[PDB]
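Asks: Pasting a structure below so you can have a look.
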Amino acid sequence: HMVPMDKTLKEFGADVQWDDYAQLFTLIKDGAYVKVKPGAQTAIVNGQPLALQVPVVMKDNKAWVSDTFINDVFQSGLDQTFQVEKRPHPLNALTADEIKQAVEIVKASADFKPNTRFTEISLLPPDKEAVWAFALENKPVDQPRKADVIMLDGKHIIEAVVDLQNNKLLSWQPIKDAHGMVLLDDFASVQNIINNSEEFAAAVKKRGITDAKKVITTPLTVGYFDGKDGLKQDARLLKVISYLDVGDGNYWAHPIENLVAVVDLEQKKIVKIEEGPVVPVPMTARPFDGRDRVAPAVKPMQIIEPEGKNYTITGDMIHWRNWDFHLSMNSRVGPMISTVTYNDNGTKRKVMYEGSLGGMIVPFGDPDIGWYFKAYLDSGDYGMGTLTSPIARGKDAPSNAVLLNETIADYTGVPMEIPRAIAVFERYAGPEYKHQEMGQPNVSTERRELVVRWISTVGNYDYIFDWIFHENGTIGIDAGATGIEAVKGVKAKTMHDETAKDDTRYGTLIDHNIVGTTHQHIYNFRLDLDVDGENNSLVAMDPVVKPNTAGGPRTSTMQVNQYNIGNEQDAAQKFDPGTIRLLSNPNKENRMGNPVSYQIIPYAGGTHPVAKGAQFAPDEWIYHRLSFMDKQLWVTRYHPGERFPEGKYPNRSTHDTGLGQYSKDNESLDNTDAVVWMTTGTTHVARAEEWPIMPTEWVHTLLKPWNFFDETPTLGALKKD
Amino acid sequence: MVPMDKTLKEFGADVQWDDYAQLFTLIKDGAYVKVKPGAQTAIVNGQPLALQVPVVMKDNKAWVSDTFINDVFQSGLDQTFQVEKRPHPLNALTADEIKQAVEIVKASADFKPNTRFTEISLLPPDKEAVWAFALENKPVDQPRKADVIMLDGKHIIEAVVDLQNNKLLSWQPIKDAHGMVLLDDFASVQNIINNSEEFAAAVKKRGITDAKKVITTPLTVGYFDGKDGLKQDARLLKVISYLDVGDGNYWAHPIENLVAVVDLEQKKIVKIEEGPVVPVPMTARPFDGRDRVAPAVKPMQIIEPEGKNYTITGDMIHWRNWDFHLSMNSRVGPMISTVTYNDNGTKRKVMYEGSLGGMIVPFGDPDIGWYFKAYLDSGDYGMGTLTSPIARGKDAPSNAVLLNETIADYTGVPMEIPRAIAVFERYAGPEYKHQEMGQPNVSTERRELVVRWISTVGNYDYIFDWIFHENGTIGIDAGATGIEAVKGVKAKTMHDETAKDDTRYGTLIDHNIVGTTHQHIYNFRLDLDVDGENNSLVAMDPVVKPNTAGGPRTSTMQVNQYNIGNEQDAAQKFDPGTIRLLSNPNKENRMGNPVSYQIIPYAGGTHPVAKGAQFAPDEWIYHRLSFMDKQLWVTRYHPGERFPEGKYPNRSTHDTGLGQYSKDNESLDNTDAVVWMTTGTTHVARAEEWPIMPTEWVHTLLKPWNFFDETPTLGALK
Ligand SMILES: [Ca+2]
Ligand SMILES: [Ca+2]
Ligand SMILES: [Ca+2]
Ligand SMILES: [Ca+2]
Ligand SMILES: [Cu+2]
Ligand SMILES: [Cu+2]
């Protein structure tokens, strides 16, 4: 017996194209590009013939395939994109079995508590030196696989370490005063609590809302105000902002302004309700899913690689041209790019040991009750890896992408597979280089970039991160922001209304009675670059205009002020895009005797106004707790336990436990293992073009080899000598 | 019959054979054809075509009738190009008009024997009439006219001819103006050096055994108030030399500290400047792959099997909600005109004309062969004329359409530049996306239409992309690649004695080779007409203000808004942290906000960014070219103000460009404004850019700001 081809292929996730003239089907799915003609005894997979016992059957215009067709074709072996890893990479994320094992161990602990949740369950970082030895020398890591198990018992944090190899608990340590991030059940809890609140229902009624069942809540961390917000620093709290569900699939467009409820998660009740002036809920329908729009006609455009990809995916190891790297997933920061090497004519040179999003923050600048405390620490407080948004094939990534699935642990300790978690794709990126000498044959080569894309959605905003590997050694890091804007309900319909001026003091009026409150998007990337070795130094090269002292008509010259940045404190700074900042290896030089290096560019451009630092006065608490938001470049000594710019437990934190803390002892950065942290952000002043849904806005960062190589890296293999 | 592979490939089409499907896939620009041997029909952009003669497979080689190409490729099924029945008034001069204009000036008794033409271009009707043709189909009732700029020896003469009536309207000698460098000047310079006994003498001293292997490069000399010892009235060129060692890259073998000054009218060297003797770097450093083998790569294609979403009628391009006219100019290249955005059925003005204004690449070395080095690419050399034909599939993606463009050469003869401009649509990530927890995802892909043009001047190749976003945004990117201008030095490594001094003005990128520091400064002239002619310049500076609303916050995020009323105040530095809008104070969007376009002169780049001119305010280049030190400029619309560096920048003694255009500090309140964006890079070289430099890019953007009332890409309502 057989099954309908289209339906089955679609279910499976493959693109199906029928060519009536050629009587040919073209099926695409990740690295598999297949061609099959009805009735043929063979199909083509990535240019190779594949025998089929049962041919594709065409009936009354309906195609049918056998029940084994998907597996026979798509798992044939002719698609070489993915290869089986023989020797497990030490950095492979915990498998589902390991996750379950780690949970069983802690639950077997005499101290374990029954309502305990898991904020994070991740592989405990094997020693960096052994990992590199494995990647470069293939030496086995003899230290046991261990996992960090961070638990939330009520409101108390407990860090546990388990030895998976020996199936035993190594440590169990309660972390005093730390608050746990927001967990999935916290969201349902807040909605329920609000739903059972008599007072809230009453507060809501006297604001126009009739059916309180139509109120949609969103949970926000409260931050820290040394008590000015009147909140017990000891309790596990969350503030709640509400919207009215009008049935347009966009509750974000119907704010119930000036109503904030504070919920105590352990007490499971509203401990405080802050009420302000009553502002009529913006009611007009403002769907963003196209239900009310005409579907435009567009001609097909496809990016195809008929013979397969140029990259190979062995286990989680990616090999592409001269690059080699390990790609894993973390529930808090998302994707982790490790042991990145560049194959320089046979010799694999180290570039980056570990790279990933450090952390990010989206702080608002409106002082009103529903906004003064708004500051989202997306990864830290909400867990971006966990909130990964599966890639919409052909839309969120090009049609020639390969989408990977990633596994992490949910808050209850149960393995969770995120489908299409990360997209991998090669893309044409203009001419790599070109030279059309007058009267001579032209010289041009195409540039190819390997992109690693991951999307995470937290409430109303969607963030896209691209790790771009250029064939020439450069590495790009871009962040895109899109989603639905956080708006403030206001009385003005237009800028001509009486309250307009006051309503727009902290944001643009982007719709009737709707203001897009100004805020910033501040991303921070933690890049443990190991420029051709562990021991590096930070060097500054500031292009300057110097008085000409060589004679001739010129009064000035362009020279450079080169100097080393010897410590963390001095390395923590603002980035002038007019200057050059290098992470060099003072122990290795290129053919011209120049130290092998990488130029760090925390600011390579963006489509929204650039954030020059935090848009907060120096006396603000958010400013105090989070110092990473005010400097674009930071450089610290390597420490396996320092991975977040905002600190490990940022929820309700009273002091900088992040980059402020990591650079506090102002250690030496001379010829030692350095870790670069790039902070880049935008200052978002809204406009109507961004409502009801915002067009993706991007920011770019770059890491370029500087004298790391001896010549143009993409010239090709030397034909002589 | 005729062999297919051979005939088609001669035609410029790509031929793909699929043995499993016994199908040929033929591609050329907007035509995507499928044909099976022996079939009575073929498919052209998804549509059936009856064939007179089926393709025939002989000895494993296909054969097609001698009428195949015409029948299939010109069948009418490929709708990419459409006939233009009523020519746009900005259409560039055709080959016939160029020959005609030349005959008109040649018929005058004032025309001298060996006069050359620096520029022959259309003298366009007034702006008001061009916009009415574009928006109301109103005929421009003006005769085709042309500006004919002649170079008589070293004398510039500007003439105007009436093409319809075939008559000369004016002949004006331009006092003190020096003409741009013309093609023949390259040859005279080399020839003049070749016949110089003295030059040969100086060359022999420097190690060059065969003076016939010496390659000259003509450079304009600038202006140094006589301090360079050069006569202000002579037509001069400075010559920098290299040694040809047979590696196809003379640029890698500089003959340092040797400069000759040639007087083009006397046809002789009038000065030889000599500095210390530095042995010519001899090592072969080819950049053409003769000594390399590239790694094999799996094929990748970008296909549009049913044709393009854009239509090209004459030079009028229509794509999604955009409409614009693309023409070519011999001096600045591509001109984007009468740009409108179709807002739900109504065409709204966005930009009257946009194009490269001018650009400069000034060096920072004081030495003999570098102190005067400053290339005014379009101005002194003619970038349109020097356009580099796009290498299909490489300089532009495989799904691009390559357009041919016509300009007049220096002798007044029409020259068709093949594949002069690339037009292509491209996937650019998600236009927007929102994955609401627990709900069906919402995502749409972003499509951008790019207009790409490449011009090469001497050793450097510049790529320009005019990018139209479906959502109303317009991007303008500038890429730089080519061969670096290097200085010969004695140091081989940084461990050598002269290393420190050899690298004072640039990086040691190869043994004995220093990539001299310099800047790349591009300037774009954008006659934006935001939803109309009358606009105003508005500043919006995000600031931190004390909270006065109560609550725990000590500060707030607010905006300082204010109009910039005059040209002098509009000439400014650009803080990427601020917002600069060109608003139309007479029209507002649904929320009462003035429809506007946000101007961003600096949206990013891959090389260090130029904050201004890396020159002391007393340098002559600094004085001559004010445009290099300010990122934003706004002036009153004037049809004769088109170049930031001035109309005749060769040896200019003062700013006749933007410095002159903003001179009178006129009012920019509710009037026709012209935006000029200066964007540049400061280049400090590295070994990874030698012998050939990987393309470096700079980005700029023009975004609609309350021009619309909502997300522009959602679509029309049902
Ligand atoms: Ca430290
Ligand atoms: Ca390091
Ligand atoms: Ca204008
Ligand atoms: Ca003026
Ligand atoms: Cu935003
Ligand atoms: Cu350069």
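Sequence positions for chain B are given in Swiss-Prot numbering; the residues included correspond to 37-754, in order.
Header entry for method reads X-ray crystallography, 2.2 Å.
Keep in mind that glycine also has a Cβ here, set from the backbone N, Cα and C atoms.
So Swiss-Prot has the following annotated:
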VARIANT   B:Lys42 to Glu  In strain: W
VARIANT   B:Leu59 to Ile  In strain: W
ACT_SITE  B:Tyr496  active site, schiff-base intermediate with substrate
BINDING   B:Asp563, B:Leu564, B:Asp565, B:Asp708, B:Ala709  Ca(2+) 1 binding site
BINDING   B:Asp563, B:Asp565, B:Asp708  Mn(2+) binding site
BINDING   B:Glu603, B:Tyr697, B:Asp700, B:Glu702, B:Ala709  Ca(2+) 2 binding site
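Neighbours and distances for these, please.
Replies: Secondary structure from DSSP puts B:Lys42 (variant position) in a helix. Within 10 Å of the C-beta of B:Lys42 (variant position) we count 11 further C-beta atoms, all protein chains included.
Secondary structure at B:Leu59 (variant position), as computed by DSSP, is strand.
Less than 8 angstroms from the CB of B:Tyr496 (active site, schiff-base intermediate with substrate) sit B:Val397, B:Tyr411, B:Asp413, B:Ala516, B:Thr517, B:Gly518, B:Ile519, B:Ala521, each of them six or more residues away in the same chain.
The secondary structure of B:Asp565 (Ca(2+) 1 binding site), as reduced to three states from DSSP, is coil rather than helix or strand. For B:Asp565 (Ca(2+) 1 binding site), the same-chain residues that are 6 or more apart in sequence and have a Cβ closer than 8 Å to its Cβ are B:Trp167, B:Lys385, B:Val386, B:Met387, B:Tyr388, B:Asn571, B:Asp708.
Within 10 Å of the C-beta of B:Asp563 (Ca(2+) 1 binding site) we count 22 further C-beta atoms, all protein chains included.
The number of other Cβ atoms within 10 Å of the Cβ belonging to B:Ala709 (Ca(2+) 1 binding site), over all protein chains shown, comes to 24.
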Asks: Go through B:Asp700, B:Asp708, our binding-site residues, and report the one whose Cβ sees the most other Cβ atoms within 10 Å.
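Replies: Most Cβ neighbours within 10 Å: B:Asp708.
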Asks: Of these recorded positions, B:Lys42, B:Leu59, B:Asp565, B:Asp700, B:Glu702, B:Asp708, which are close to chain A by the rule of a Cβ under 8 Å away?
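Replies: Going by the Cβ criterion (under 8 Å to chain A), the qualifying recorded positions are B:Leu59.
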Asks: Looking only at C-alpha atoms, tell me how far B:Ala709 (Ca(2+) 1 binding site) is from B:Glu702 (Ca(2+) 2 binding site), rounded to the nearest Å.
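Replies: B:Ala709 (Ca(2+) 1 binding site) and B:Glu702 (Ca(2+) 2 binding site) have their Cα atoms 11 Å apart.
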Asks: Reduced to three states, what secondary structure does DSSP give B:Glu702 (Ca(2+) 2 binding site)?
Replies: coil
Asks: I'd like to know which of the recorded positions listed (B:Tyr496, B:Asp563, B:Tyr697) lie near ligand 4, counting only a CB under 6 Å away.
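Replies: The ones that qualify, in sequence order, are B:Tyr697.
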Asks: Provide the number of Cβ atoms within 10 Å of the Cβ of B:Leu564 (Ca(2+) 1 binding site), excluding the reference atom itself.
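Replies: The answer is 25 other Cβ atoms.
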Asks: Around B:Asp700 (Ca(2+) 2 binding site), which of the listed recorded positions (B:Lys42, B:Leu59, B:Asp563, B:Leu564) come within 10 Å, judging by Cα atoms?
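Replies: Correct set: empty; none qualify.
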Asks: Around the Mn(2+) site (B:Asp563, B:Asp565, B:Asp708), what further same-chain residues have their C-beta within 8 angstroms of the site's C-beta centre?
Replies: B:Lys163, B:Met387, B:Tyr388, B:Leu564, B:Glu569, B:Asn571, B:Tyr673, B:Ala709, B:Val710
Asks: Rounded to an integer, what is the Cα-Cα distance in Å between B:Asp563 (Ca(2+) 1 binding site) and B:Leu59 (variant position)?
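Replies: With distance taken Cα to Cα, B:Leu59 (variant position) is 50 Å from B:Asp563 (Ca(2+) 1 binding site).
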Asks: Give me the Cα-Cα distance between B:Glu702 (Ca(2+) 2 binding site) and B:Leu564 (Ca(2+) 1 binding site), rounded to a whole Å.
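Replies: So the Cα of B:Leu564 (Ca(2+) 1 binding site) lies 18 Å away from that of B:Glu702 (Ca(2+) 2 binding site).
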Asks: What recorded positions in B:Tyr496, B:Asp565, B:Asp700, B:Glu702, B:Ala709 place CB under 6 Å from ligand 3?
Replies: B:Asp565, B:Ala709
Asks: Hey, which of the binding-site residues B:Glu603, B:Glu702 is the loneliest by Cβ count within 10 Å?
Replies: B:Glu702
Asks: Does DSSP put B:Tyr697 (Ca(2+) 2 binding site) in a helix, in a strand, or in coil?
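Replies: In three-state terms, B:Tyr697 (Ca(2+) 2 binding site) counts as helix.
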Asks: Please report the distance from the Cα of B:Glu603 (Ca(2+) 2 binding site) to the Cα of B:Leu564 (Ca(2+) 1 binding site), rounded to the nearest angstrom.
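Replies: Here the two Cα atoms lie 16 Å apart.
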